[PDB]
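Notes to accompany the following structure.
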Amino acid sequence: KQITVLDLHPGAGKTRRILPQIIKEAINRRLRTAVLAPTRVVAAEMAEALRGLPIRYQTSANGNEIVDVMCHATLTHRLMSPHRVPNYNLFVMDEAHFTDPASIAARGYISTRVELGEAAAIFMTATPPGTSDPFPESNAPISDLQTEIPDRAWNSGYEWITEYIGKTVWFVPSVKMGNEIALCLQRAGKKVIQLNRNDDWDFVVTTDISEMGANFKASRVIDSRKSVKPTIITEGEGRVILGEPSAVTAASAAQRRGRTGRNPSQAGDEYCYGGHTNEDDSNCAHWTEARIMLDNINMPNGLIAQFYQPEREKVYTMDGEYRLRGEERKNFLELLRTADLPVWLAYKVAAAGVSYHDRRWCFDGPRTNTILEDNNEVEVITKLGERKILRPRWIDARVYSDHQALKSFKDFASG
């Protein structure tokens, strides 16, 4: 009948205490449950916590077993595929604030099904999509201090950063600015861990809390309040850039501040941020990619799934705009898992009528679409073929912008 939101503020007792109780009572009522988690870590956190109950933990390809434990991306990938889906009665989502394309899509699927009367849902999150309060309430008091935060290294000044004793989580605008800041701290004789994709330490430097960061005591969060995020350009034929670090959503800032001030015994925890938040996200590729996914989901009675209401003002297309029909849906799916291509790109490709094996498109593009390795056109040798420079018909900054990523796109254009 309804979608329920547990605004359970930070403090890692959610999986520990409450989850098994929800599921435990979800089993006596004989309800078909899907438990949805945003990462492998968390979905393995949920394994360790649900010891003793009937559970099918799945990566997913009557009897007694009635609940499933899976990643958001697993649900959507099955929903998109032409294979059966369990008719769930209950959906329970952990960290329902994730703006990953699949998680926005899965959140929409569920939202349509509750509105259809088909099921019930529990969303778990500190910062429910819709909310824009950067300073949420929490267990322990947090000291909020806006001061200037270095974007790079620094010789002297910011004497507060290093003079401080304790442990610190630094959220940095980008992965490359991480390196610098990190080295800088190391030179000051500070023990630092970088994490992008041991115990005795002073600093953790993060791109985002999605990777790692689970139950690790710190006393200070240094927050640059920026992050790099893929954007779509309208004109051209479509394009995705990975642009200069921009302002984060307040919900996103909330989640970072969330790392500190959750231990009632420790009262002098603090949060130093520089820069304000920005709610305008419309231009972020992730929404469009989410919409492409839900468009390509088959639903009862011929309907197209709508977005979760709070998130409906982010997409400008209407429903079924990105629908793929026939052999196209197949090529699309092929390029998602096997090829490991971003949803935008896979769609662009598949929708144009090209096939999973026709690697031509990565070469017959305009002069301006030439991918630069250092600042030089890349050489890629094909299957005993020619010397053709990489020049794709569609540019998506994701597939080369990161050094490991380029090799695999190279390995993709090869065969």
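Residue numbering in chain A adheres to Swiss-Prot, whereby the residues present occupy positions 1692-1752, 1758-1893, 1905-2122 in order.
Quick check of the header: X-ray crystallography, 3.1 Å.
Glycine is no exception: its Cβ is also placed from the backbone N, Cα and C atoms.
Taken straight from Swiss-Prot:
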BINDING   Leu1699, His1700, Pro1701, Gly1702, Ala1703, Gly1704, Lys1705, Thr1706  ATP binding site
VARIANT   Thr1967 to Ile  In strain: Infectious clone pAKUN and Infectious clone FLSDX
VARIANT   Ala1974 to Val  In strain: Infectious clone pAKUN and Infectious clone FLSDX
VARIANT   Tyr2023 to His  In strain: Infectious clone pAKUN
VARIANT   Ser2062 to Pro  In strain: Infectious clone pAKUN
Cβ-centroid neighbours of ATP site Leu1699, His1700, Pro1701, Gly1702, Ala1703, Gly1704, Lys1705, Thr1706, 8 Å, sequence order: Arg1707, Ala1822, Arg1969
Rounded Cα-Cα span from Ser2062 (variant position) to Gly1704 (ATP binding site), Å: 48
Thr1967 (variant position) to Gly1702 (ATP binding site) - Cα separation in whole Å: 9
Straight-line CA separation, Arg1893 and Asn1905, 11 intervening residues not modelled, Å: 17
Residues that sit under 8 angstroms from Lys1705 (ATP binding site) by C-beta distance, when 6+ apart in the chain: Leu1699, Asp1790, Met1820
Among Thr1706, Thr1967, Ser2062, the one of these recorded positions whose Cβ has the fewest neighbouring Cβ atoms within 10 Å: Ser2062
Tertiary neighbours of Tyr2023 (variant position) (same chain, Cβ under 8 Å, six or more apart): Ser1989
Nearest-integer angstrom distance between the alpha carbons (Cα) of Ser2062 (variant position) and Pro1701 (ATP binding site): 46
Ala1974 (variant position) versus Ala1703 (ATP binding site) - Cα distance in angstrom: 18
Distance in angstrom, CA of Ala1752 to CA of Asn1758, with 5 unmodelled residues intervening: 18
